[PDB]
Amino acid sequence: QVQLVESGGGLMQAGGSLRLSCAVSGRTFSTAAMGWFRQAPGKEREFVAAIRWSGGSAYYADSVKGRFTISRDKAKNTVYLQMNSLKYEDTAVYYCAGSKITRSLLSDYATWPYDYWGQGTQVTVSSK
Amino acid sequence: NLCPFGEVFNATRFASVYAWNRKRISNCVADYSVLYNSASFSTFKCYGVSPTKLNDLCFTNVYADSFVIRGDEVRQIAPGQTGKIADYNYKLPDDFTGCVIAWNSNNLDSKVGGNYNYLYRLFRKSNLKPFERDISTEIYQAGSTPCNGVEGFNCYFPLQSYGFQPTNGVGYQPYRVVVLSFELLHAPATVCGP
Ligand SMILES: *[C@@H]1O[C@H](CO)[C@@H](O)[C@H](O)[C@H]1NC(C)=O
């Protein structure tokens, strides 16, 4: 029924850029949100960014402010993560996620549950 | 020319309360006994009319408003009540002539893992007037700085999901609500009892 399909990512040098795409089939997220999460080895899966599907307002983890941008194209039913100024500690498996839940405060999407998940995409940040 | 109360009460799909539905009923025979004799209803409260006397009365129009709220909010669907639903979602007039009917819809409207498709308006600049409907999704300015359509500090999306799960307490179970408004104008009274 509902599929979140990630593309992009992989290897990039520190200070460089990557762009993740997540194409949604079988649903639109209307008044709720899509987001990105990441999981590094030994660590809990952590919130990166969320976007209100209808209005496009974004909410970011402090760790990626001024570096990562979440955006979406309604016509393509796709959400994006632009990852600039890459740091070694950005190395992780990145997941796109979709929420069923309309929350008034966009900051709630940092903690409320997501019912839909992409497959996971490895991002690796390398030296020189 | 039996009034289509079935289409209202037995609709597959019900509206979110902020986007409450209205059906105008006219030019038909109303059997109100189908409603007042039903064991299905947890709330059946009439104002300015007696439910058993309804089959004896004639009206110009009947309006049937319908939506879903949580069980502990059904008390707000009453003249003069206050709370998030009466204030920002669905407001009865002080001089209401009609009936408020509700029933537990946990079996249809709750899902394992949650049904979040029913919304309510959480924020609004002022209270609704009676029978006003607001379906806007403008970002709500909670502070002194304009939002310019961007959510953030004191700039909120105005709607929020109910989270209906079948294991919720009755107070947080979904209730389907029908409000019947009885209108008598200077015209032929087109909705009569048998
Ligand atoms: C709704 O359907 C049930 C089951 O068929 C029936 O008992 C009831 O009278 C119907 N309600 C109305 C108002 O017609």
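Following Swiss-Prot, chain B shows residues 334-527, kept in their order.
Even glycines carry a Cβ here, placed using N, Cα and C.
Features reported for this protein in Swiss-Prot:
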DOMAIN    B:334-527  domain 'BetaCoV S1-CTD'
VARIANT   B:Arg346 to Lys  In strain: Mu/B.1.621
VARIANT   B:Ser371 to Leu  In strain: Omicron/BA.1
VARIANT   B:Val445 to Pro  In strain: Omicron/XBB.1.5, Omicron/EG.5.1
VARIANT   B:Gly446 to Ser  In strain: Omicron/BA.1, Omicron/BA.2.75, Omicron/XBB.1.5, Omicron/EG.5.1
VARIANT   B:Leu452 to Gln  In strain: Omicron/BA.2.12.1
MUTAGEN   B:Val483 to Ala  Increased resistance to neutralizing antibodies
VARIANT   B:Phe486 to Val  In strain: Omicron/BA.4, Omicron/BA.5, Omicron/BQ.1.1
MUTAGEN   B:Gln493 to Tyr  Reduced host ACE2-binding affinity in vitro
VARIANT   B:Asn501 to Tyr  In strain: Alpha/B.1.1.7, Beta/B.1.351, Gamma/P.1, Theta/P.3, Mu/B.1.621, 19B/501Y, Omicron/BA.1, Omicron/BA.2, Omicron/BA.2.12.1, Omicron/BA.2.75, Omicron/BA.4, Omicron/BA.5, Omicron/BQ.1.1, Omicron/XBB.1.5, Omicron/EG.5.1; May enhance affinity to human ACE2 receptor
MUTAGEN   B:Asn501 to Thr  Reduced host ACE2-binding affinity in vitro
MUTAGEN   B:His519 to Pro  Increased resistance to human covalescent sera neutralization
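Distribution of Swiss-Prot features across the structure.
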residue  : record               : Cβ neighbours (10 Å)
B:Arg346 : variant position     : 9
B:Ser371 : variant position     : 12
B:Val445 : variant position     : 8
B:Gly446 : variant position     : 11
B:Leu452 : variant position     : 23
B:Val483 : mutagenesis position : 14
B:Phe486 : variant position     : 10
B:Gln493 : mutagenesis position : 22
B:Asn501 : variant position     : 17
B:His519 : mutagenesis position : 5
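Within 10 Å of the Cα of B:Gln493 (mutagenesis position), not one of the variant positions from the list B:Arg346, B:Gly446, B:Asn501 places its own Cα. For chain A, the nearby variant positions by a Cβ gap under 8 A, listed in sequence order, are B:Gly446, drawn from B:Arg346, B:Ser371, B:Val445, B:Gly446. For B:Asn501 (variant position), the nearest of the recorded positions by C-alpha distance turns out to be B:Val445; the candidates were B:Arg346, B:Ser371, B:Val445, B:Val483, B:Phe486. In this structure the C-alpha atoms belonging to B:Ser371 (variant position) and B:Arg346 (variant position) are separated by 21 Å. Spatial neighbours are here defined as Cα atoms within 10 angstroms of one another, and by that definition B:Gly446 (variant position) has no neighbours among the recorded positions B:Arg346, B:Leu452, B:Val483, B:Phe486, B:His519. DSSP classifies B:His519 (mutagenesis position) as coil under the three-state reduction. Between the CA atoms of B:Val445 (variant position) and B:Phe486 (variant position) there is a gap of 33 Å, rounded to the nearest whole number. Rounded to a whole number, the C-alpha distance linking B:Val483 (mutagenesis position) with B:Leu452 (variant position) is 21 angstrom.
Between B:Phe486 (variant position) and B:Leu452 (variant position), the C-alpha separation comes to 22 Å. Rounded to a whole number, the C-alpha distance linking B:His519 (mutagenesis position) with B:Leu452 (variant position) is 38 angstrom. Here B:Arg346 (variant position) is positioned 14 angstrom away from B:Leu452 (variant position), judged by their C-alpha atoms.
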